[PDB]
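Peer 1: Dropping the structure in here first, questions after.
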Amino acid sequence: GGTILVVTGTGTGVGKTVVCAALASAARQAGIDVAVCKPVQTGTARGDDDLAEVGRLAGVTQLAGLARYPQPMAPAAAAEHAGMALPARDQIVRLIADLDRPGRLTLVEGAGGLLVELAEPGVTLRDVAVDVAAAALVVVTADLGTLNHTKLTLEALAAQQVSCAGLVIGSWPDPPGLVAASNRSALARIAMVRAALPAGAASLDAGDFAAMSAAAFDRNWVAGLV
Amino acid sequence: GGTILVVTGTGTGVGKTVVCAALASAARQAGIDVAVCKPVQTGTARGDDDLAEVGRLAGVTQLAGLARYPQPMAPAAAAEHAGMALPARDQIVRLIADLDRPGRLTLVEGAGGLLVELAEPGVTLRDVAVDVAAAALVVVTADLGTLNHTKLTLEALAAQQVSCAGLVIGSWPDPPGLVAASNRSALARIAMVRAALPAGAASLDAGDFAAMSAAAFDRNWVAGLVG
Ligand SMILES: COc1ccccc1C(=O)[C@@H]1CCC[C@H]1C(C(=O)O)C(=O)O
Ligand SMILES: COc1ccccc1C(=O)[C@@H]1CCC[C@H]1C(C(=O)O)C(=O)O
């Protein structure tokens, strides 16, 4: 086996996908082979496609997914509106296990937050992280309310003995602002802050995004992941 | 004592204050003595004052505060920015204990979400709820992301054996879109939804607000809150 990380977020729209891309880009530039699994993708009718974004921004080609739902809703909700079930727990765990190989960083991107139902019946990304012995990287905001949401997510991880690999602020504003500066310091008291991605980074071309990502993370930490 | 309910939320801006006012108004109209307590208030320099809004919307005069900090931030940062300290645990507990009495419903309004630090060191509303044997009413939104936030908050309450008194949707759109309708159904499968306050409730006058409040909750639930 290699290294499996689940990438979750404290909520929706926190920048999980740009963080997957930035970490993928950083890790490739560190010579690591990277796969990204997005088992469940919703919001396709309006053009959401997180794997494609990871492809454009970081050049990853091992991009695996199982299901795509048009409605911009939580999977269970999108799957009910569509009249079709979610994938099986079995499918998700085994797709991830087959992606994973020595020398490879495999990132598993949830949909929304940690306790959204990903597979039938009621199985979450937390359940999947247990099954594949993955640690969890938590994407957070620097905005008002982030400390509570982060602490809640970390408690939920520890309740099932899922290790936390750190936090990433998905969007760092410019200029920061009083709240954002305060929250960054407080977040670092609760866990390791691996990066804070400049606001607007998702609009970069691949070259600029690759330079941003290399500077965003600690090179030694990245190298140590595998 | 009487009944103590802490009123928390899945985050900030979910409508805890209007929910406190609405439940207070419904209980008063059922003949229940109501006090509302806000042990930590931030944002006072921008005019934030939840107790005064409760009084204005619901007519409550039994209102009790404790700590007030100027900046509209989490209490620890707001207190640091003002060169002040957070209250001690027993200052919060004594405030609640002094209000509590038989026949009375005492609502304790949190600051932000459940695990926000209210007192040194790392004391949260969840700890306070344990100390005063209160159940927790959880205020939620109907928007994308509420299910995860609600489940995280209920799991945290259960981790300390704090009973969940149910959910209240702080702002309910009319008409409800597909997403809000779907989230309300999912929310009700997680826990009892005690009310869904109409959007804009905070702008109703006293009589409209009182009428909205009486219709918002099951009267048998409200009446049963206090023996
Ligand atoms: C399933 O998770 C959710 C939970 C609650 C609310 C919304 C969602 C979403 O799916 C959003 C909506 C479409 C895009 C998705 C987005 C992404 O593609 O990154 C995300 O994961 O938040
Ligand atoms: C202090 O706790 C917090 C922690 C994190 C984020 C926000 C808050 C707030 O308190 C907000 C900020 C000002 C108004 C407050 C509001 C209310 O007065 O109703 C609330 O309590 O959420």
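Numbering starts at 1 and runs along the chain as it is shown here.
Recorded method for this deposit: X-ray crystallography, 1.9 Å.
Using the three backbone atoms N, Cα and C, a Cβ is placed for every residue, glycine included.
Just lifted these from Swiss-Prot, have a look:
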ACT_SITE  B:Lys38  active site
BINDING   B:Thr17, B:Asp50, B:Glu109  Mg(2+) binding site
BINDING   B:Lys38, B:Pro39, B:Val40, B:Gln41, B:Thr42, B:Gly145, B:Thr146, B:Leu147, B:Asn148  substrate binding site
BINDING   B:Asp50  ATP binding site
MUTAGEN   B:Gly170 to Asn (Swiss-Prot position 169)  Decreases affinity for NaHCO(3) 3-fold, for CTP 1.8-fold and for GTP 3.8-fold
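Show me how these features fit into the shown structure, please.
Peer 2: In the three-state DSSP scheme, B:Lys38 (active site) is classed as strand.
In three-state terms derived from DSSP, B:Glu109 (Mg(2+) binding site) belongs to an extended strand segment.
A 10 Å cutoff on Cβ-Cβ distances gives B:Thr42 (substrate binding site) a total of 27 other Cβ atoms nearby, all chains included.
A C-beta separation below 8 Å, combined with a sequence spacing of at least six in one chain, links B:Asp50 (Mg(2+) binding site) to B:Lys16, B:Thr17, B:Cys20, B:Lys38, B:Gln41, B:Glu109.
Within 10 Å of the C-beta atom of B:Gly170 (mutagenesis position) sit 25 other C-beta atoms, taking all shown protein chains into account.
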Peer 1: How would DSSP class B:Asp50 (Mg(2+) binding site) in three states?
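Peer 2: Where B:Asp50 (Mg(2+) binding site) sits, the three-state DSSP reduction gives helix.
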Peer 1: Tell me the Cα distance separating B:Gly170 (mutagenesis position) from B:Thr146 (substrate binding site), rounded to the nearest angstrom.
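Peer 2: About 12 Å separates the two Cα atoms.
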Peer 1: Could you state the whole-number distance in Å separating the C-alpha atoms of B:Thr42 (substrate binding site) and B:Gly170 (mutagenesis position)?
Peer 2: 20
Peer 1: About how far apart, in whole Å, are the alpha carbons (Cα) of B:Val40 (substrate binding site) and B:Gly170 (mutagenesis position)?
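Peer 2: Rounded to a whole number, the Cα-Cα distance is 20 Å.
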Peer 1: On a simple 10 Å Cβ count over all chains shown, which one of the binding-site residues B:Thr17, B:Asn148 is most densely packed?
Peer 2: B:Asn148
